[PDB]
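Trainee: First the structure, which I've put down as structure tokens, then a few questions once you've had a look.
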There are 2 protein chains.
Amino acid sequence: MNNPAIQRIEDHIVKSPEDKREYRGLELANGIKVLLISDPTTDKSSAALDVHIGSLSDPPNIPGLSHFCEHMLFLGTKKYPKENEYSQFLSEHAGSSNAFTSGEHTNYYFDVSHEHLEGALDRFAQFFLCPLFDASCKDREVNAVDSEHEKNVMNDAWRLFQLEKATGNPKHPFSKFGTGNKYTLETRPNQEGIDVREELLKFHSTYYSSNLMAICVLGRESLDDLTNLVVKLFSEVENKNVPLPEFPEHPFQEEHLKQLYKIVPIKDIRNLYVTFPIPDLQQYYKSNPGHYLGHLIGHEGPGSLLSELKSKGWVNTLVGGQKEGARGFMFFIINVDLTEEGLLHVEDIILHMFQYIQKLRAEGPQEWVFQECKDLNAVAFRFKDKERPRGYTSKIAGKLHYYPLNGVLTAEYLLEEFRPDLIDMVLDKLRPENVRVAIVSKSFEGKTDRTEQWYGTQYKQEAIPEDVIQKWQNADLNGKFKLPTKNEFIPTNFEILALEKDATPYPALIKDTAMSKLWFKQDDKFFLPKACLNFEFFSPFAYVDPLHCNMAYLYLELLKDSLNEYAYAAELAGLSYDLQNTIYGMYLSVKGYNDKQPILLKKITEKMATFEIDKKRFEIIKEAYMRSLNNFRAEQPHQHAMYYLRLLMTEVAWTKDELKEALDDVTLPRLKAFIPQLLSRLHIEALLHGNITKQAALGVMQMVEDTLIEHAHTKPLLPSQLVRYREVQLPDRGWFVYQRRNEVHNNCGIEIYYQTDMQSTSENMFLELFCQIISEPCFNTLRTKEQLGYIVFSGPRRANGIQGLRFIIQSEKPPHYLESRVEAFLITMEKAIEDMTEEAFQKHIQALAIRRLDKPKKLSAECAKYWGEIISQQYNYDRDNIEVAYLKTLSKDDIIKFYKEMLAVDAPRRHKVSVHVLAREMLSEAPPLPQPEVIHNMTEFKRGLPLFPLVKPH
Amino acid sequence: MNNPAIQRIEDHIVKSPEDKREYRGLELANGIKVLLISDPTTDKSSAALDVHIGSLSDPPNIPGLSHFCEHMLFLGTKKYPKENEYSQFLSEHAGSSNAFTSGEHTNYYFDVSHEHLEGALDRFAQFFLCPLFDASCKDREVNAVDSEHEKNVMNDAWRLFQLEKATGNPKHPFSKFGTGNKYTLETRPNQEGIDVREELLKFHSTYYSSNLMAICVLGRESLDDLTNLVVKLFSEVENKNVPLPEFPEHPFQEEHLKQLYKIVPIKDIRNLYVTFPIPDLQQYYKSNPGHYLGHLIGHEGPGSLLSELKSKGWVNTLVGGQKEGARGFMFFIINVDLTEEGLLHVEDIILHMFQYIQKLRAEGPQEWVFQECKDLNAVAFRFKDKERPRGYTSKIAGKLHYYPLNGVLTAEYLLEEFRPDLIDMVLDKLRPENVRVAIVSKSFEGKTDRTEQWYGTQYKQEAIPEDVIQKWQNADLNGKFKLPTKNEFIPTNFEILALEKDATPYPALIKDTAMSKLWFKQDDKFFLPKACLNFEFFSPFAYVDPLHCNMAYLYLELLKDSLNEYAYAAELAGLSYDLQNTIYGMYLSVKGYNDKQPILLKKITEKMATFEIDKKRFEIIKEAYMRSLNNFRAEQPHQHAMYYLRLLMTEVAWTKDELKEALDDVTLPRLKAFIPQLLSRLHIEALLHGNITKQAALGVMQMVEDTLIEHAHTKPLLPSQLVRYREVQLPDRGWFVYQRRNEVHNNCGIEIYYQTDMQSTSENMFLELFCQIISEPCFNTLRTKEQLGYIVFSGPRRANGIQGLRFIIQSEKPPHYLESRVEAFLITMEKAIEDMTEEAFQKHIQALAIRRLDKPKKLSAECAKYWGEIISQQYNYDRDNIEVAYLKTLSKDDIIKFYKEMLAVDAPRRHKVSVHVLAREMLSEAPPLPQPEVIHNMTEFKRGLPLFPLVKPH
Ligand SMILES: [Zn+2]
Ligand SMILES: [Zn+2]
């Protein structure tokens, strides 16, 4: 009795009783699986389509095809032949899109204003119906892909990824190179007279079949309205009845096992990777055997494998569990980072792993463990935070390929039967004879003889000697390991407290003392049993010089290192914390189920106040911290650019260079002395937000205060005697340039900042609307058309109460060239703005309005919004509505005069600074530009300029 | 064979062989005594005339007449009838004048450009020849005198001064009131039909006789040229042959002795004053009996009376010795300040004094002591710093009344015969039966029954009970007192080191390390055996908050308290030091004979590095420091004004209020911990200047460095990681006002500041030339004519590399009235500047030029000049010549446009701040003024304004 285009309708989708969204699953006649989500409150609608095809289906001779195909779909269809019709449509309607390609999936997703779902969905639909694959774009777009590959080339994590593939069965599609590059997608095909367009076409035509598609749509419309919409657009996707690709034979056969790999890293990291090929456990998902094992082997704290490796001083962290491979095969991994001692005892570390493993084989599957994970996952599912539409649809679209419509939401959370046999079955794979081992360290440099061809990774490959293997097999039973004890952080009280009669819409100051200032709001819209607790501890000793900065950091690092064990239970139990040093002191934040927060917070605080440093932990953390600093040189050029601009523009800021040099002066006794000093006088400013009453909030603050007082004899620090850092004020018509060399990458990174003014309602919206207007043309001009690089970013930069327009680019091309093109782009944006209809202009205002008014869907997000106002000392909780009202009054002329005053090459109030990070080895008309003054010493540079006021609060 | 106008010529004046000035003494026929000083290098010439008449010669019914007469002489003579002819002449020729009246002297003095000595001396001469005593001025000027008295009314030191007089013989002229006021000089005389003008005339005519005059003149001209000059102008002063006043009978007879006075102070001070009437010892000056006694009784450190009173915790400081009375009588005094314990043990303190005294009577005069003082004074005289002309002439003119022409310079330094009998004679006066005692404390408030009539001082007068007196008489011998041991700081090496081949004209950076930066110059022009050693120790812990500021202060106070004893010998031996906390850390400076500097510096440094705090000293210093803070409220309104403007204009600055509140949190353990922290990391910047070689300079720096390293394990602090404080940048056309109440005085104090710009050669000279131009009209308009108060000051204000025009006034009238008159004055200065000849304008430029180019005459002064450049981090050692060259290029138009740009009521770049300090109880056309924004919170005020850059160094 259905619409003839619908094979089946699932009207009972299992969801959480907490979830007010309405859900209907469909199975279209053409095979498409569909989850429709009706949310009448949502400000943004969203859709995602997942093609169950990916890079593993690339033709042998055109590796990267499935990825290039992804890129191309954005760039024109027969119905919508404009190359950025899609992206320009989304931009002008508060929307955004993205997509990715893995081995078996290509997932495309967008969100958009709820009033324009049909229009966006319609343009989106055409990708799977009538792409153009325009030869004009094909040549240009290949660059973005190549640039995207070059982005990753020097990234350790992408290097390892690809190298594990090149070390398997060469025959197996697992071995193929996914990303592609100019060579694979252009050069090699041309040498050999192969038309990659005929190929994109043939690919799209053989694999882009309705029977391998899954869709998820979230809108305001009724499930019924949505159903007709989806059928209307998608029911006519051709079903090619292509068989779902399958990979039964494991890419790692015997001649690939019992192998050792010595790898040269880009960063100076010490890492041990231990891998076991396992069968695909996807089918056994309602008992989840690999995670049961992942949970135990990767467990942290008391008795765990990690505690031990930590105590011996070999390893700092550990990750264990199941790793996805592809339909037919998976991996089970144990990865750890190595201390200097660790690197010399790899063979024993591996022995200790097998001992832990042995204990499990002897002990057997534990009913209670599985039952505890089960109980946790269930609470997690029921009280799961409301998701952002874009991430939610994209995720669901992916999940539809693996689970019944009615189980698509609960799958991967809700376990059912315990299956001891399945656990045992996997456990049997975990053996020396089945192991691959990879050591990553610069202590291998110069002494490898192999180059992976896509990344150029340097490595040695050798067989683990039998005497070793056998030692591992003969791994006995270490009485030092032992099973996790019961989780006592498991929440039990989920009662949502009645809203108090006094409850406020925004956080209210309910305590204003010398020692503590306390902002509190009781949750009035999400109603989950969660709280967010944030504390900023202010002390001048935290940032007085590079040495105290180094000392505050190491103090927290060591505190966290000391708490891990105990806190790991809480983390499993959905109760998490973060602790970090700031330029004002320390930042402590607790989030999760409110129930047992007092227990963790009390322990955290008592801990800081009574901290006794272990000498060995100290020396290890400090070594790591040292490497961490040096390691910054291996970071992306664009991240260097953003880093130095930050340091440049703030009154006081210690560089990684200053910190490294002052680090040697840090010693255990000096640090020991430092702690009490740091703790002796403090001011605290807090936001306690969620399922809590005023009464409870104050009780929490008091525990924290009184704890510090009794254990570190803390006394108040008057807020008025706390210095706050100002932003550097650039001169009218000034242009400064700061130049550094990136010693790792062959791309340069540039950040161009045009300082405007102190933040205020008017200035903010001039800036943000101008940004909104150029946001997508920036992408379309500098990346799509000019193809200057994969990383091309424009937008608002805010700090220390000041703001301005920033551009960020990572490019093969040099900084002075980027500059000109950016300036060439600005001229263009001006004219485009003059020649803009009042209608296109109103769209943009409406676009930015929806983006700003789009409310947080969860507590932690709303909490972070509030925390931003507190941290900045602006306390502007109604900022969104006030700022959007002003925004709607702006006209084209407002924006023109703004640009001419602050942004034009010849603007009287142009305040430009550029940060050029040079690659290791270093069209529309661009204007003539002044000669920049070049900064050689950041300190001198700041001394010779004025500083801004601090923003007034509300 | 002399000029007939000269009775005698002394051509052998005893001077120091070091002194290149030429000296001739004359005795004019008319009785005038004269010292002529030829100095061909001097940039400024100078004269002083001392009339051996003062307030003790005031007529009974017009007290203050001799003082009013002084004032009036400045205001017109028959030859030069213009009321400010004199002062305007000096101003326009780089000169200045002042005068004072004591009991027996009226001393008038001026300096002026060396090229205009005759013209100035000529106008000056007329004061003693043909004053006008103009009725128009007489009425106006009385105000200045009254205002001058009101300035002093609330000053404890002037209150006590006058009260000791009102407590003597009422018959004796000593009892008269010196300053005068509107009442004595106008009101009472009018009630009783007495013409004070007939009186000024009669006074001048009976007492202003050549036979009571002494003159001293210092010029470039030859002694012969000077002789003719002096005779020309002064030989015709009428000799009235008036007998020199004499006061043989002591103003304190028996019925005035054995008295006790309980006095109520304005400040909260605890002071004990012990006084003995002695005979006049003026005649015994070449053995100096009262100073021999003054030296011993006032001695500090080992064995001394003070050490003991200190150890018992009663007294913090002590002053003892002879005090001038007037021809015929003197006093011998012992004054101490009291701790809280001290105030309850006054009677025992006094007993301990008499015990020390007893020891002296038993021990008898000590030949070696007198001989040691003798040797010291002789070195002091020989190596005396070259004096500034104005202070030198004024002093000499006074000295001529007491000593042979040929002994006028050496007198009071060079002793001759030891006279044991004279010592004994004075010592006999020092007895309980001859003592007056005065306790000054707020613990007397409300319970006195006497009012001194001139100051209104509140006090009780009672007779020391005989049982007490007798106890003092029965004072035995305390074995705890003991005679000063030999002074080992007595210098012995006076060799002046040859100037090195490399010697530089300005200090040169001869060391530039992480830990120490060292500026050094070898003296190339004074050639005395002296050095100046200045160290600024930089540490952030010194000013991080009010508590650390309080802690750095108390640390130094206690260090100095602990060193006194040991260092007092060095001080006697012309080797002095200063130690004080600064906003950047600590400041240490040593000056004097270079010989034994290393000994003192070594001891000072070792001391800081190894300081062990005594608990009792701590509690006492801290009490004092507490009182010190509160006591600030009793300071002059104009000093409050200058104080709050300073705090207002600097980025960071703790108020006396913040410091008092944070003081309670200071404790011995907290302070003990603070010291090592403070000393652990340091940067040092030093100027070592004088009779020292490069080699020696570096050796001194190294001792200081290595001392700290070995005793407080100091490590370097990178100069680049040291934050420096910026000045607040006021907005264009802004006007802020900060208002406070002075709770003691009945005058208000105002400081008006017009911020101009960052310092630079051009800006500096615009400012200083404008100041030079208005300097004297300011005085003549606001004080002389408008009579707004005694304190009326205009000039340049410099700080944190910024500058501006400041006006300071203390007035009966309210702040808003002062403001208008000041603004009324500015309009006037503008027109006056437009209507100014190029000739009057060039004079002003030439005036300011001479003032700026006038070189230091001694080492410590040149050293302070250099230190200013270092402390400010401008290092502009040639500043004077460079700035004067620019100054000579300026024109009237330059100054006009400057005024219109920065200073006019409607100037676009007017940056005005005012500080109004309200009295306890609160014509040319003034412009309309804006409504000021009023500052209620200095902190908020600074946060909302930008900050200036720091000046670039050279
Ligand atoms: Zn891509
Ligand atoms: Zn006077």
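Residues displayed in chain B correspond, in order, to Swiss-Prot positions 42-963, 980-1011.
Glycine is treated like the rest: Cβ placed from N, Cα and C.
Residues annotated as active site, proton acceptor in Swiss-Prot: B:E111. If you look up Swiss-Prot, you'll see B:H108, B:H112, B:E189 marked as Zn(2+) binding site. Per Swiss-Prot, substrate binding site is recorded for B:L359, B:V360, B:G361, B:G362, B:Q363. Taken from Swiss-Prot, the feature ATP binding site applies to B:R429, B:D895, B:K896, B:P897, B:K898, B:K899, B:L900, B:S901, supported by experimental evidence. While the structure shown retains the original residue, Swiss-Prot records the mutagenesis experiment B:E111 to F with this note: Expected to abolish catalytic activity. Experimental mutagenesis is annotated in Swiss-Prot for B:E111 to V, with the remark: Abolishes catalytic activity. No effect on substrate binding. Among the mutagenesis results in Swiss-Prot, B:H112 to Q has the note: Abolishes catalytic activity. Decreases substrate binding affinity. The residue drawn here is the original one. Listed in Swiss-Prot is the mutagenesis experiment B:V360 to S, annotated as follows: Strongly reduced catalytic activity. Strongly reduced stimulation of activity by ATP. According to Swiss-Prot, the experimentally introduced change B:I374 to S is described as follows: Strongly reduced catalytic activity. Abolishes stimulation of activity by ATP. Here Swiss-Prot describes B:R429 to S as a published mutagenesis experiment; the accompanying note says: Greatly decreased activation by polyphosphate anions. For the mutagenesis experiment B:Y609 to F, the note given by Swiss-Prot reads: Strongly reduced catalytic activity. Abolishes stimulation of activity by ATP. Looking at Swiss-Prot, you'll find the mutagenesis B:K898 to A noted as follows: Greatly decreased activation by polyphosphate anions, and deficient in activation by small peptides; when associated with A-899 and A-901. Among the mutagenesis experiments that Swiss-Prot reports, B:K899 to A is described with the note: Greatly decreased activation by polyphosphate anions, and deficient in activation by small peptides; when associated with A-898 and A-901. For the mutagenesis experiment B:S901 to A, the note given by Swiss-Prot reads: Greatly decreased activation by polyphosphate anions, and deficient in activation by small peptides; when associated with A-898 and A-899.
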Trainee: With the ATP site defined by the record as B:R429, B:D895, B:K896, B:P897, B:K898, B:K899, B:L900, B:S901, how many Å span the farthest pair of C-alpha atoms?
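Mentor: It comes out at 15 Å between the most distant Cα atoms.
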Trainee: Give the distance between the Cα atoms of B:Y609 (mutagenesis position) and B:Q363 (substrate binding site), rounded to the nearest whole Å.
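Mentor: Cα-Cα distance, B:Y609 (mutagenesis position) to B:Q363 (substrate binding site): 19 Å.
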Trainee: Around the recorded substrate site, report the further residues of that chain (criterion: Cβ within 8 Å of the mean position of the Cβ atoms of B:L359, B:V360, B:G361, B:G362, B:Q363; site residues excluded), sequence-ordered.
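Mentor: So the extra residues in range turn out to be B:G335, B:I338, B:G339, B:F373, B:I374, B:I375, B:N376.
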Trainee: Given B:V360, B:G361, B:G362, B:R429, B:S901 as the recorded positions, which ones have a Cβ positioned under 6 Å from some atom of ligand 2?
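Mentor: Checked recorded positions vs ligand 2; nothing flagged, none.
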Trainee: Listed in sequence order, which of the recorded positions B:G362, B:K896, B:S901 sit with a CB under 8 A of chain A?
Mentor: none
Trainee: Work through the recorded positions one by one (B:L359, B:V360, B:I374, B:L900) and point out the residue whose CB has the fewest other CB atoms within 10 angstroms.
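Mentor: Counting other Cβ atoms within 10 Å of each of the recorded positions B:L359, B:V360, B:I374, B:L900, the minimum falls on B:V360.
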Trainee: Using a 10 Å cut-off on CB atoms, tell me which of the recorded positions B:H108, B:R429, B:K896, B:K899 is the least crowded.
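Mentor: Across B:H108, B:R429, B:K896, B:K899, these recorded positions, the one with fewest Cβ atoms within 10 Å is B:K896.
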Trainee: Taking the centroid of the Cβ atoms of B:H108, B:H112, B:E189 (Zn(2+) site), which other same-chain residues have Cβ within 8 Å of it?
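Mentor: Apart from the listed residues, the neighbours are B:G105, B:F109, B:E111, B:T142, B:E182, B:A185, B:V186, B:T220, B:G221.
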Trainee: Of the recorded positions B:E111, B:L359, B:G361, B:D895, B:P897, which one has its Cα closest to the Cα of B:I374 (mutagenesis position)?
Mentor: B:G361
Trainee: Rounded to the nearest Å, what's the C-alpha distance separating B:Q363 (substrate binding site) and B:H108 (Zn(2+) binding site)? Just drop the number here, would you?
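Mentor: A Cα-Cα distance of 26 Å.
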Trainee: Quick check for the class: what is the C-alpha distance, in angstrom and rounded, between B:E189 (Zn(2+) binding site) and B:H112 (mutagenesis position)?
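Mentor: Checking the Cα atoms of B:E189 (Zn(2+) binding site) and B:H112 (mutagenesis position) gives a distance of 11 Å.
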Trainee: List, in sequence order, the same-chain residues at least six positions removed whose CB sits under 8 Å from that of B:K898 (mutagenesis position)?
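Mentor: Result: B:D426, B:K427, B:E428, B:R429.
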Trainee: Ignoring the 16 unmodelled residues, how many Å lie between the Cα of B:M963 and the Cα of B:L980?
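Mentor: A straight Cα-Cα distance of 24 Å links the two sides of the gap.
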Trainee: Between B:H112 (mutagenesis position) and B:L359 (substrate binding site), how far is it from one CA atom to the other, in Å?
Mentor: 36
Trainee: Given the binding-site residues B:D895, B:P897, B:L900, find the one whose Cα is closest in space to the Cα of B:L359 (substrate binding site).
Mentor: B:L900
Trainee: DSSP three-state call for B:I374 (mutagenesis position): helix, strand or coil?
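Mentor: Its secondary structure by DSSP: strand.
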Trainee: Can you see whether DSSP assigns B:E189 (Zn(2+) binding site) to helix, strand or coil?
Mentor: helix
